[PDB]
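As structure tokens, the structure follows; a few thoughts come after it.
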Number of protein chains: 2
Amino acid sequence: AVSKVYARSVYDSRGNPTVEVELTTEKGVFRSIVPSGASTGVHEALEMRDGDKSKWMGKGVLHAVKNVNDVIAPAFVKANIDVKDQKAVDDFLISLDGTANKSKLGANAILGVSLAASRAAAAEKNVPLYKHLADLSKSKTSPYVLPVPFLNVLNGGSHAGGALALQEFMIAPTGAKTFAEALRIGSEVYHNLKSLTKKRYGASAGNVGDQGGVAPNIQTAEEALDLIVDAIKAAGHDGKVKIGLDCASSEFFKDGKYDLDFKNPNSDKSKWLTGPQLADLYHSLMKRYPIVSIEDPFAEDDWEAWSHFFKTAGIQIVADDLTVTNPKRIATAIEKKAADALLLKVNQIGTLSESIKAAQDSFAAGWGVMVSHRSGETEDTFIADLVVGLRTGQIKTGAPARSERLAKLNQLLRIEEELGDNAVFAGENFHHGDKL
Amino acid sequence: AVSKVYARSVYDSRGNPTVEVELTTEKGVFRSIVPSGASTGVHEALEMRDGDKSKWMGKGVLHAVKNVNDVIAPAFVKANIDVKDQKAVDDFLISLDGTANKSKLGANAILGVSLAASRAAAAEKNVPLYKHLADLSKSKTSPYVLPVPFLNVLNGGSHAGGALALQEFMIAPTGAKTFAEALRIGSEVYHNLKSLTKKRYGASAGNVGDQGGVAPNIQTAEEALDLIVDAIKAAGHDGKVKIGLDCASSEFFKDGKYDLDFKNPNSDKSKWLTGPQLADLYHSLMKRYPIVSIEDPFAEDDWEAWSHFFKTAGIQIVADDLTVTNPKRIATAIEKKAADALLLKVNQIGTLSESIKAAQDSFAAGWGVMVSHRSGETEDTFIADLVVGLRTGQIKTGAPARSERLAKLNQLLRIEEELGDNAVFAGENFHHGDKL
Ligand SMILES: [Mg+2]
Ligand SMILES: [Mg+2]
Ligand SMILES: [Mg+2]
Ligand SMILES: [Mg+2]
């Protein structure tokens, strides 16, 4: 039984406040922390901020923490909920809020409770978190599936300097034999990329972006990609490392068109592209580089562009801001055949149950699922256990730098070690890892 | 009763492998992770690295991990040692090694066991880690003392781009009334610094260094300091935030001279300053800026230079590479009156006991003690509990960015909350928090 629910303000990887929740039962104290994105989709559940300019640059989460201690906490404890019944836990929270976008209490007030409950439940059942998460999602645990790590080693986009339009340039060691090998390979390629970057762009270009990757002032994606390929070869891993991209095109979508130089206040409007035009650029890159996944190639509501492209894509197309981990929007994407993979962010929807539902609906449509972190992370490692529990076979949780990223990668090392031969590495089968 | 000692490889904040140890008792499994420095003093205890340039860039810790599972673990379990008796735990580890620098098993093999044992001990005693650390060190606990955080918000030095010689430019919110307020104030100054840095040196200059601070291409300490002071003021905290520096001068000490532009090959040897000349520069910075602490102003063995400067320093002078948390070198420093504050790094010496002894000898000499992280950190939060347990009143664990730094700051927030009226904030008394 839950004897206490408590929330406090903690700081995320960018130094901004965020919500941390502790749930107390007879088994102890279970803590979960809520992450925060930067390029947040317009349809994401509401992240409640105080807006007090005289404090934390106006990014305090006092209202959210208060919503947990003064509203959720008393009602939750009184309800005497069974933490093992994740569905009941979340139906209560969703009803308590009473809004579709969780704007009354705030998604960042609700999620912490939702996640902490699952941890308390796992301890009650006397099983590790990933196992409990497999049960909740009715996932196969014989054997488990380890995910291929998609490491964002080179950063571009809105909050990542330069003129580079595309947000993320990830490497995926699909050729590795184990997760531990994939991670070692990833670290070697990353270190080789830092040395090459520092030499070609200056020592300063060695500093990292929010997610841990280098962020040199590069102009075109071609330049970045050619640089990544040199790193893979210099590191001696040619043939084992593939590439994944997160375009986050919603960030440069204006007047129904795409500005690939949006970080330039004097961008040439006659240079902005239409959906069909942008698609042609993607195809050109896809033919020159070992790209096996493309995320948010088009705007969060530009359905036509997604459908047109998917027609001749040929590779995994990941929906992030388009679907915002929302089953309702996912059903639409399926019907319109806009993509074949879901980027799963628990904080985009607000509860563990809704996230699991989103995953299940995706796997049912033959879609893949890549569990994801947010640009603003914490020392919390929930997604590591989640990606294993959901048996997706693919996760992106940062470059192999900055511990809000390494914390998840290390947890996967422990889970892998603990499972032994009771688990397999998704490798080249990352897309349909759930079907292994 | 310890039934198992185990070690594995995990990644630090720079993506380099490091040692993680778990100790199993009837109370459960306790994990501790070993940190790693970059500007390591020549006298530090040995950090055993594999040296296989084909794996992890040659930074593997397979040998150290093996020594834990193959040499340490077997004998430790058989000895049936009492985890509460920290001194007994460390005498065994030190004796098993046999070398004066822990070069047989490696300091990174011994430390993990030393720390994990203390966590297990606190569990057996059913008390918070900081409480058990206070007992081990015989420190006052009525009331507890929370530290002022020295946040390295602007980085330079060897492992940073640019030409800035000094390694760390820290801010310390001594004017705050609680640790929570100090952290908020620090986060605010940090963010104002970020925007200002990007506005002057370019958006790309917003990327962070290994310790989370901005690392723009700055030529002189004055330019860096003026920038920090502009941030403090823009944030509205003028007068409440002081400055601390880590020169790490051993990094640019050549031919008995100090090169303030050692990062440039064609550096004019004519500009190299002598011991007395470097001192004049420091006094100059001290009268111009609100600097309340200077670390490693002179080389790790340049004793006379330290003694001469200290005669008229007027502020806290911290020893890092000079003393390397070694009681024997601390004694020499005291006798020579070279400094009045010790930077305490548990991995510079190798065990918790020796670290505790170093702190005790320091306080007995009227010295201050600043607990410190390494440039290569992890999700481990041991030093948060250590600084509170030692009642020092001051710690440096990074800028308020990158979770290997925030993990510690967040842990201090939890400690402060738990203690309530039973703890006080060091504030302007940071130098002698132990006397509060
Ligand atoms: Mg986004
Ligand atoms: Mg995205
Ligand atoms: Mg150093
Ligand atoms: Mg130092």
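The numbering of chain A matches Swiss-Prot: 2-437, in order.
Header says: X-ray crystallography, 2.0 Å.
Backbone N, Cα and C atoms are what each Cβ position is placed from, and that goes for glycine too.
In sequence order, A:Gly158, A:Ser159, A:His160, A:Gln168, A:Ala249, A:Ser251, A:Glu252, A:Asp322, A:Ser376 constitute the residues six or more apart from A:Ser40 (mutagenesis position) in its chain with CB-CB distances below 8 Å. Under mutagenesis, Swiss-Prot gives A:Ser40 to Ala with this note: Reduces activity by 99.9%.
What Swiss-Prot says about the mutagenesis result for A:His160 to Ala, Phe or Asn is this: Reduces activity by 99%. Packing around A:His160 (mutagenesis position) is summarised by its Cβ count: 19 other Cβ atoms lie within 10 angstroms of its Cβ, all protein chains included. Under the DSSP three-state reduction, A:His160 (mutagenesis position) is assigned to coil, being neither helix nor strand.
Shown in sequence order, A:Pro36, A:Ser37, A:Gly38, A:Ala39, A:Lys346, A:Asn348 are the residues of the chain, 6+ apart in sequence, with a C-beta less than 8 angstroms from the C-beta of A:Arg375 (substrate binding site). The substrate binding site annotation in Swiss-Prot covers A:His160, A:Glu169, A:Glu296, A:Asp321, A:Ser373, A:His374, A:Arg375, A:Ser376, A:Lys397 and is backed by experimental evidence.
Annotation for A:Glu169 (mutagenesis position): spatial neighbours A:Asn153, A:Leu155, A:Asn156, A:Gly157, A:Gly158, A:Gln212, A:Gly214, A:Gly245, A:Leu246, A:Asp247, A:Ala249, A:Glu296, A:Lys397, criterion Cβ-Cβ under 8 Å with sequence separation of six or more. Among the mutagenesis experiments that Swiss-Prot reports, A:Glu169 to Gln is described with the note: Reduces kcat over 100000-fold.
Following the DSSP three-state reduction, the secondary structure of A:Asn208 (mutagenesis position) is coil. According to Swiss-Prot, the mutagenesis experiment A:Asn208 to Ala carries this note: Reduces activity by 44%.
Under the DSSP three-state reduction, A:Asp247 (Mg(2+) binding site) is assigned to strand. Taking all protein chains in view, 27 other C-beta atoms sit within 10 angstroms of the C-beta of A:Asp247 (Mg(2+) binding site). The Mg(2+) binding site annotation in Swiss-Prot covers A:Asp247, A:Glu296, A:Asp321.
Under the DSSP three-state reduction, A:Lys346 (mutagenesis position) is assigned to coil, being neither helix nor strand. A mutagenesis experiment is reported in Swiss-Prot for this position, A:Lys346 to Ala, and the note states: Reduces kcat over 100000-fold. Abolishes of the proton exchange reaction that initiates the enzymatic reaction.
Positions annotated as active site, proton acceptor by Swiss-Prot: A:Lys346. Its Cβ taken as reference, A:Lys346 (mutagenesis position) is surrounded by 25 other Cβ atoms within 10 Å in the chains shown.
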Request  = Going by DSSP, give the three-state secondary structure for A:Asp321 (Mg(2+) binding site).
outcome  = coil
Request  = Within 10 Å of the Cβ of A:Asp321 (Mg(2+) binding site), how many other Cβ atoms can you find? Include all protein chains, please.
outcome  = 26
Query = To the nearest whole angstrom, what is the C-alpha distance linking A:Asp321 (Mg(2+) binding site) and A:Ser373 (substrate binding site)?
reply = 10
Query = Whole-number Å distance between the CA of A:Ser373 (substrate binding site) and the CA of A:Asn208 (mutagenesis position)?
reply = 23
Message = Given the recorded positions A:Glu169, A:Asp247, A:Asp321, return the subset with CB under 6 A from an atom of ligand 2, ordered by sequence, or none if empty.
response = A:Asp247, A:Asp321
Query = With 8 Å as the upper Cβ-Cβ limit, not reached, which of the recorded positions A:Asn208, A:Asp247, A:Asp321, A:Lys346 neighbour chain B?
reply = A:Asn208
Cβ packing number for A:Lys397 (substrate binding site), 10 Å threshold = 28
Ask   = Under 6 Å from ligand 1 by Cβ, which recorded positions from A:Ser40, A:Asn208, A:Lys346, A:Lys397?
value = A:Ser40
Query = In the same chain, which residues outside the set A:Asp247, A:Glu296, A:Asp321 have their CB within 8 A of the centroid of the CB atoms that define the Mg(2+) site?
reply = A:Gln168, A:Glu169, A:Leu246, A:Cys248, A:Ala249, A:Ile295, A:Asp297, A:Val319, A:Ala320, A:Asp322, A:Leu344
